[PDB]
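A quick write-up on the structure given underneath.
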Amino acid sequence: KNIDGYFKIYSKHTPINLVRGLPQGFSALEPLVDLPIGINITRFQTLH
Amino acid sequence: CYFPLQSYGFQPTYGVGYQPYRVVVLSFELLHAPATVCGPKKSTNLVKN
C-alpha cells in the first residue's frame, strides 16, 4: 500500500496444506520493509 | 574558426597562484520530496533507577 508516499510492505510465510482455493484459518502479517519512494502506481503485474 | 577546447599546462614548476586546485562544489537544494540526509547525531550514556 501507499501511505503518504511511503510504501508499507508487510509479509508472512507459513507452511500450509491446500488442495485449491484458500484454507480456513487465521494468520497475521509481520512488517518487512518501508520504502520512501513516493511514485504513483496505477497498475501492477506479476512475474513467473 | 577556432577549436573551443584548450589545454591546462600542468607541471610542478609553475607558480603557486596558478597551481591547479581540485574543487568540490556541493549543491544544497530543498525540494518537496521527503527529507533523508541529515547531520550526524550524538549518543549519550544510559542511566537507570
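Using Swiss-Prot numbers, chain A covers 195-240, 244-245, in order.
The header says electron microscopy, 3.7 Å.
Heads up, the Cβ atoms here are built off N, Cα and C, so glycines get one too.
Annotation for A:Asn234 (mutagenesis position): no spatial neighbours, criterion Cβ-Cβ under 8 Å with sequence separation of six or more. For A:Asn234 to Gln, Swiss-Prot lists a mutagenesis experiment annotated as follows: Increased resistance to neutralizing antibodies.
Classification of A:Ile210 (variant position) by DSSP places it in coil, neither helical nor stranded. Natural variation at this site is recorded by Swiss-Prot as A:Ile210 to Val, annotated: In strain: Omicron/BA.2.75.
The Cβ of A:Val213 (variant position) has 5 other Cβ atoms within 10 Å, all protein chains considered. According to Swiss-Prot, the naturally occurring change A:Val213 to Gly is described as follows: In strain: Omicron/BA.2, Omicron/BA.2.12.1, Omicron/BA.2.75, Omicron/BA.4, Omicron/BA.5, Omicron/BQ.1.1.
Variant annotation in Swiss-Prot: A:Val213 to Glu, described as In strain: Omicron/XBB.1.5, Omicron/EG.5.1; the structure shown retains the original residue.
Using a 10 Å Cβ-Cβ cutoff, A:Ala222 (variant position) registers 6 neighbours. The DSSP secondary structure for A:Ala222 (variant position) is coil. A:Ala222 to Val appears in Swiss-Prot as a natural variant; the accompanying note says: In strain: 20A.EU1.
Other C-beta atoms found within 10 angstroms of the C-beta of A:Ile210 (variant position) number 8, with every protein chain shown included.
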